[PDB]
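Chemist: Pasting a structure here, questions to come.
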Amino acid sequence: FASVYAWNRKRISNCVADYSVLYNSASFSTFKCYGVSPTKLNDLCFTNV
Amino acid sequence: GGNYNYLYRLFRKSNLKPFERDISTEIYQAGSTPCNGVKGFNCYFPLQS
């Protein structure tokens, strides 16, 4: 992973993303979602990430 | 000093019927793994001050 002052930026567009497996992963110590609930991620979606 | 006597609900399994009352302070399982009455990951106290 790149350094903090040169944080790596990635564009996600035109693909399907399964957020359920990402949320259910226990390897993440901190997981904070603010805009929308993590459960309802797979229902509504925007144009890019 | 801050009033902590006022507690409001944030998490619930479903919605509330009109003129309904809920007082059960049960642990909420926010993930696939059941909490089994134990506070932890994907587990939150439904009441907040």
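Numbering, chain B: per Swiss-Prot, residues 446-494 in sequence.
This entry, so its header tells us, was determined using electron microscopy, 3.4 Å.
Note that Cβ sites are derived from N, Cα and C of the backbone, with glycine treated the same way.
Pasting the feature list from Swiss-Prot:
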type	residues	note
MUTAGEN	B:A475 to V	Increased resistance to neutralizing antibodies
MUTAGEN	B:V483 to A	Increased resistance to neutralizing antibodies
MUTAGEN	B:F490 to L	Increased resistance to neutralizing antibodies and human covalescent sera neutralization
MUTAGEN	B:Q493 to Y	Reduced host ACE2-binding affinity in vitro
VARIANT	B:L452 to Q	In strain: Omicron/BA.2.12.1
VARIANT	B:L452 to R	In strain: Delta/B.1.617.2, Epsilon/B.1.427/B.1.429, Kappa/B.1.617.1, Lambda/C.37, 19B/501Y, Omicron/BA.4, Omicron/BA.5, Omicron/BQ.1.1; Contributes to cellular immunity evasion and increases infectivity
VARIANT	B:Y453 to F	In strain: B.1.1.298
VARIANT	B:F456 to L	In strain: Omicron/EG.5.1
VARIANT	B:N460 to K	In strain: Omicron/BA.2.75, Omicron/BQ.1.1, Omicron/XBB.1.5, Omicron/EG.5.1
VARIANT	B:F486 to V	In strain: Omicron/BA.4, Omicron/BA.5, Omicron/BQ.1.1
VARIANT	B:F490 to S	In strain: Lambda/C.37, Omicron/BQ.1.1, Omicron/XBB.1.5, Omicron/EG.5.1
Chemist: So which one is it: of the recorded positions B:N460, B:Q493, which has the fewest other Cβ atoms within 10 Å?
Modeler: B:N460
Chemist: If you count CB neighbours within 10 Å, which one among the recorded positions B:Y453, B:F486, B:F490 has the smallest count?
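Modeler: Comparing Cβ neighbours within 10 Å for the recorded positions B:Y453, B:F486, B:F490, B:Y453 has the fewest.
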Chemist: At a 10 A cut-off on CB-CB distances, which of the recorded positions B:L452, B:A475, B:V483 has the highest count?
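Modeler: The largest 10 Å Cβ neighbour count belongs to B:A475.
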Chemist: So if the criterion is CB under 8 Å to a CB of chain A, which of the recorded positions B:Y453, B:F486, B:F490 qualify?
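Modeler: From B:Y453, B:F486, B:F490, flagged as close to A: B:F486.
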Chemist: B:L452 (variant position): which of the recorded positions B:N460, B:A475, B:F486, B:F490, B:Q493 have a C-alpha within 10 angstroms of it?
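Modeler: Those close enough are B:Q493.
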Chemist: Let me check the 10 A CB neighbour count of B:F456 (variant position). How many other CB atoms are there?
Modeler: 14
Chemist: Just to verify a number: CA distance, B:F490 (mutagenesis position) to B:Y453 (variant position), in angstrom, no decimals.
Modeler: 11
Chemist: Is any of the recorded positions B:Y453, B:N460, B:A475, B:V483, B:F486 within 10 Å of B:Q493 (mutagenesis position) (Cα-Cα), and if so, which, in sequence order?
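Modeler: Within 10 Å Cα-Cα: B:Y453.
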Chemist: Is B:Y453 (variant position) helix, strand or coil when read with DSSP?
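Modeler: In the DSSP reduction, B:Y453 (variant position) maps to strand.
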Chemist: Reduce the DSSP letter at B:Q493 (mutagenesis position) to three states and note it down.
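Modeler: The three-state answer is strand.
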